[PDB]
Amino acid sequence: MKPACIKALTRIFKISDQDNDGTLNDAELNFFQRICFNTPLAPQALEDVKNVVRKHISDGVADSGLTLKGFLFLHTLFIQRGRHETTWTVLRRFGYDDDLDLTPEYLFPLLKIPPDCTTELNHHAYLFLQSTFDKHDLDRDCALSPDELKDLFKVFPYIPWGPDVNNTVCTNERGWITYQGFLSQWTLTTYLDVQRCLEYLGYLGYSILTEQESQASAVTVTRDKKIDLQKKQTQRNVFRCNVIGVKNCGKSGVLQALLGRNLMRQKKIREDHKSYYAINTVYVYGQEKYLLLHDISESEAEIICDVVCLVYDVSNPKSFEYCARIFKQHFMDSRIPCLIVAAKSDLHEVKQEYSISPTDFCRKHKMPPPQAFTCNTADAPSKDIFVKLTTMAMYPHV
Ligand SMILES: Nc1nc2c(ncn2[C@@H]2O[C@H](COP(=O)(O)OP(=O)(O)O)[C@@H](O)[C@H]2O)c(=O)[nH]1
Ligand SMILES: [Cl-]
Ligand SMILES: [Mg+2]
Ligand SMILES: [Mg+2]
């Protein structure tokens, strides 16, 4: 029949196939019937349907589970008809309108975020994404190969992730998005563009599979930053840090260090797949938090953060002046914590040409001492600065 209807039903099947085995078993079938038609068929009434399929087509029932061809056959057996309410009942249940398109109410639910508030995923939202990952990790490598990513995006109308995502979150030795990196990308997406995240949850059928009113049920909205500073206490799990410094001072090296990549692996990164964001889990005093690094290129929007990482290059006499300049310019009379990082510590330190030395600058403006850092290590770079950067974002008042 009409290709648009078949494409919609095909996607619905995929969403309904929660174990991604290519068939709908009795457990998945009953769930489907319950959300579409209130009540599932009796165990024998189900094998009656399966028999009807078996007598017409041979590839409609496999492991005593309904295949896509059998699913389409049913709706086709359902399409001779009069019968047309039952297919449309399924279509409407999965957010489609009369033109076989996902409704705006389904894809873009209303979610107002007050100023200076951030968006995170609740515990149940994460558990859904964890299930989503395992569903498509059919090789159990705890990573999504390009083929498995392609499989995951088959419910998407477009490819949601570019090749720069692999340079934004944790990947394995061959550049494949890790289970933890998968969660990080979703964490990153919810924080920066919650509207985009909700839309992606719609394509995955979050509200349907988890039986909630809207995709917005997955999002937790943190309280006002002003209150966090007043109470001197926050409940946020995700903190953003702006990385600021002159060109070629090693900012990109810092972001990639958070992902556990040393300098030479970073030299394997294609320039067209470069990312100006990096996010990974960080432990602070036994607490697991998310650190969100944003590489600010040297050029109110790009200053909003929970902590500032002022990076300078020790092999560059001109570099530290920028950190001083920007600090005085925007962060001197601010309650946002600042940390100075002496990047490229592996290189020979050159005398900085600023009027005051980096060390005394920190003590005068009552900042922590300049933090030595290098992403040029034999193994993975140290995550010390990231723990410290996160600790300061959690406790600015210290
Ligand atoms: N020796 C050494 N070189 C580094 C380090 N980090 C970056 N570099 C080099 O500095 C150059 C620019 O680094 P990059 O991070 O891209 O600078 P950015 O413009 O601030 O992002 C690159 O060619 C790197 O090879 C480091 O920790 N040690
Ligand atoms: Cl730059
Ligand atoms: Mg199945
Ligand atoms: Mg895999």
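We're sticking with Swiss-Prot numbering for chain A, so the shown stretch reads 181-479, 484-582, in order.
Recorded method is X-ray crystallography, 2.5 Å.
In case you wondered, yes, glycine gets a Cβ from its N, Cα and C as well.
If you check Swiss-Prot, you get these features:
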| type | residues | note |
| --- | --- | --- |
| BINDING | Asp197, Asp199, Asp201, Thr203, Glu208 | Ca(2+) 1 binding site |
| BINDING | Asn428, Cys429, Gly430, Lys431, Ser432, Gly433, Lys447, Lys528, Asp530, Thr558, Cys559 | GTP 2 binding site |
| BINDING | 428-433, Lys447, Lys454, 477-478, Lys528, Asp530, 558-560 | GDP binding site |
| DOMAIN | 184-219 | domain 'EF-hand 1' |
| MUTAGEN | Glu208 to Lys | Abolishes the formation of thread-like mitochondria |
| MUTAGEN | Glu328 to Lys | Abolishes the formation of thread-like mitochondria |
| MUTAGEN | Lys427 to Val | No effect |
| MUTAGEN | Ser432 to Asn | No effect |
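All features noted in Swiss-Prot, drawn onto the structure.
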residue	record	Cβ contacts under 8 Å, 6 or more apart
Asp201	Ca(2+) 1 binding site	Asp243, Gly245
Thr203	Ca(2+) 1 binding site	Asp197, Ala242, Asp243, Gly245, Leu246, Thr247
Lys427	mutagenesis position	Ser477, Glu478
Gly430	GTP 2 binding site	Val495, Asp497, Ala527, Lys528, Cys559
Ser432	mutagenesis position	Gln446, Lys454, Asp475
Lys447	GTP 2 binding site	none
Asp530	GTP 2 binding site	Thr558, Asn560, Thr561
Calculate how many Å lie between the CA atom of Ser479 and the CA atom of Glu484, with the 4 residues in between left unmodelled, and give a whole number. 14
Tell me which recorded positions (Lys427, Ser432, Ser477) have a Cβ under 6 A from ligand 2; sequence order is fine. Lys427, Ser477
Can you give me the Cα-Cα distance between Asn428 (GTP 2 binding site) and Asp199 (Ca(2+) 1 binding site) in Å, rounded to a whole number? 47
How many other Cβ atoms are found within 10 Å of the Cβ atom of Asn560 (GDP binding site), counting all protein chains shown? 18
Looking only at Cβ atoms, how many others are within 10 Å of the one on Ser477 (GDP binding site)? 12
So which recorded positions out of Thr203, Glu208, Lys447, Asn560 are up against ligand 3, CB under 6 A? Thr203, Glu208
Cβ under 6 Å from an atom of ligand 4: which of these recorded positions qualify? The list is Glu328, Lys427, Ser432, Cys559. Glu328
